[PDB]
Amino acid sequence: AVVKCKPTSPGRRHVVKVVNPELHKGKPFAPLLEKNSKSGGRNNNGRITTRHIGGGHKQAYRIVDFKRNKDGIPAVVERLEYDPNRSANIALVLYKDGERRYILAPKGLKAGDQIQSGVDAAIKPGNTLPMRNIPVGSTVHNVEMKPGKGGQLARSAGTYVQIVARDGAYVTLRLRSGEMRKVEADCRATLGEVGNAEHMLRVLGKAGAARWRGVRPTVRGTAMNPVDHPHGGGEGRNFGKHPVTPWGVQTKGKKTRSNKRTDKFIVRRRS
Amino acid sequence: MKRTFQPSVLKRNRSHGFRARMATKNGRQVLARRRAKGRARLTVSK
RNA sequence: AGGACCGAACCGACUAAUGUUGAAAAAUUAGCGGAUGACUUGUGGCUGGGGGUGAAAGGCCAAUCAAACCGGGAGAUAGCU
RNA sequence: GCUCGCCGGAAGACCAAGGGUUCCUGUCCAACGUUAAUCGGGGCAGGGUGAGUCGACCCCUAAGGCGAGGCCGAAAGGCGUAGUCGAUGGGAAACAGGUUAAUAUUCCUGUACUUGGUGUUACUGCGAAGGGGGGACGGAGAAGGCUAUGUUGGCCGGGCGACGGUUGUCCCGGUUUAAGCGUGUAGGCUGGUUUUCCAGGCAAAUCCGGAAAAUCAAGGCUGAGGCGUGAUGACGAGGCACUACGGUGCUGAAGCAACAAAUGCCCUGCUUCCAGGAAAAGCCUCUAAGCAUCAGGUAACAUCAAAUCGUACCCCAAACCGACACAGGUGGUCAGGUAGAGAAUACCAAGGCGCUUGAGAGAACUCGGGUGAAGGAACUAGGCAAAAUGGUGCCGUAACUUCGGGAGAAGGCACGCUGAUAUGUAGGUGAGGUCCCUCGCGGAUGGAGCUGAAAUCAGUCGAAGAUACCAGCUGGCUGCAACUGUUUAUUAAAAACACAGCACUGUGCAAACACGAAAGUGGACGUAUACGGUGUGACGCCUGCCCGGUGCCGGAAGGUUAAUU
RNA sequence: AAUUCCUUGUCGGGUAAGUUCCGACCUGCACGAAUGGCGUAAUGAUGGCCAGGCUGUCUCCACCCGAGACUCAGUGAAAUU
């Protein structure tokens, strides 16, 4: 649900928050935890390579089973949990043998549901099967680029992928960006979609909220001196040149894709 | 008003200590120059 | 509940007077702003000079910055005093 | 030595960092001390730092550093695996009293505790560079139960007043005691025991996880304080002999109760919220390869061992950083009385100081302050500076508005002391007695004693009762930026920079992009509801016409055009 | 008008008297719609203007309490020439 705070003071007038009472309120599963130290956007040379990164709240990493190769064993979900490392939620799953793992939470999954993976598995949300056995025209998420490598597509809060058609050992898919990509017809996928669509309805409402996420302020560039940025300075506000980034690239429509290694699985890039 | 020099023994040894100088090729040349000049105190070790 | 309210410790520096071979190579006295947060502080670590860092003034990098300090080319060149 | 003045959330007391004999005693006065100097942190000589329990070393690891082979690079060299280093964090054990001119939880007296080696005896499944448990963790808020500590009464010793009164409801002082061991309370968390079975924990497992039955609800764990012992002890106000009047032996009464109460303890607890809150070892368990009349394991007793280095003194300052015996700067711990909401402010206790040139005079002028006839901004670029407002309770309060605000809007009234209601009220605390009981640190009843607001009525003193310190001036019109924030250390704090929100554009993952001759690393252990760049800048109503020029994105016939041949 | 040279534009309000301030007019030297246009409650050690209270800011200065200046003893500088 979406709730808007009352205007008891400035900085809370425009705040809108998303609250989910179904999430578990307690400590997470200790055996599946790891440390994760901040970097500040600096590489092993000590120099800044990505700007506007620094600070924030301390976080711990949760191991998530993207591969999902446990086949032929039914499992039952226990509870949903809040993950600070990603926009989507996660679910704790207990297997029949007695092993526990973490998976991404689909849209219609709740406590007490049953899920399974493998070629024999049924066509129900939360089930993982090779795309060869998936009927065409269905919606899936968490797709693998190569067999056995792990999912790398449609992992965001409310993203999904639709299978268009298949001809041989390959399948055609439509991505959220609109691109039509061709992938091998042996990769795995999960039925349904990631359920957190309300994630995009939140509004921070104040500067401090951004700092909690570890985002530093941005300086425009037209407010600097010539020695710093191409946009330079001037007596007032002049800006008499074409828009450009630091280091001198147009960044107003110029394309930058120069891979050419594959250049064969792309058909309808976008637009 | 706070001034530039704030002493600290641990930091002094780690920056200009005898072992720090010997750990790098350029540092070893500093010792050679001072030895040739006949300095009585080679480093800040003591 | 709150980058909420009044106000000490703590962190800042808007006005006036004194001082200007000063007690002080930037302070003192009477008022002044924030004070649960984009807050403040101890110890150790990382980024090196056409480079670093910068909520952006050409600011800061050991009382030195529109290109730091030390040694060397070096007795640079000076139609000028 | 007797008076006077100043600090007292320090200008008192104990440390870390840093310094390195400045510490104690004798002796000297050239130089050093902004003056003299018999004095000194000055010159010279001698003396002083005592640990199985405090700290370091030592065991374990974070950021990060180095790095056998290895990968990469004209040389120098760069990155990194197995490993090895690195506290600001985790890991066994001691308290009180006495003593030196100078050290002590280190010496002495009394009473305790921890970890290892060896031997004896009894009973025995032992074994890890492997598995599991544990260690192990955020912000804010709300109570209840306690202690440190303070006040009063009782008790014990002493006192009868330099000037009117003072044998009583009078005056002064004291009334202190640890670790350890035994007991397991206020309160917090969790349902126990037995049997059978199993695709999981890299092999194994009696351990952890999972499944199905049976049988009971009392099982276990954690836990401040109090009480007993420690203690026929130690300490103890004042007396009495030594006493170079610097100081030592001996002796030594009372040593209880009530009330108030922390920011400290129970609490790594409980409730609640979104930004979702280190690692490894010690420690407790499970087995593998092995070894099994051996070797090892558990308990009792005896005995031995616990090395080495630091320990003086200053430490908000005359000893550290500022060239100085310099109105400067510097992290942690302890927290008495009266008034008070208070760690503000005023006066004081314990304790410590009067700041290393003095003596006279009482001109102009400069500096820091007090008061003022009549007028009241006529001053000046400008109300600069100064004056003024200032507390608690009750009554009362406009335009406008995003309905939260504006608002402490503006403005008005009451405040001391004594007596009565009530020889101290409402409230809080709570003994004896009585009763109950799983008889214990228990429940119910019961009310003595102690402590103690506010209000009403009457009377009374002064010019003045929020009397001192302390402690908002208020209202009307208008430009700019929404707001809290940030900036030229040392002439500019703003209308400048950030900001939530909005739009365009790039990027399908070995992502765009950035640092690197390269290897590689960041982006990210992320995946288009994601990430980078650019402009605008909350919110409300809106954002018109122009593609000739320059840039960017597409197209393709024809013309022109490099190396090469 | 943070934009208007001519300019103290013209009319009205406030004052005994207003080159500033507030409200209208349009002849906009040389405003204009995301290098955004026009409005806006609250907020500000921000710019301009007007009132009440209050005063040595002033007409116009007078007296008093302290530290220097002056005299005696000890120590004993500086720029310049």
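Just so it is clear, chain A uses Swiss-Prot numbers, and the residues here are 2-272, in order.
Cβ coordinates come from backbone N, Cα and C, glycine included.
As a published mutagenesis entry, A:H230 to Q appears in Swiss-Prot alongside the note: Loss of peptidyltransferase activity in reconstituted ribosomes. No change in rRNA binding or assembly into ribosomes.
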Q: Give the helix, strand or coil assignment DSSP yields for A:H230 (mutagenesis position).
A: coil
Q.
With Cβ-Cβ distance below 8 Å and at least 6 positions apart along the chain, what are the contacts of A:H230 (mutagenesis position)? List them in sequence order.
A. A:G222, A:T223, A:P247
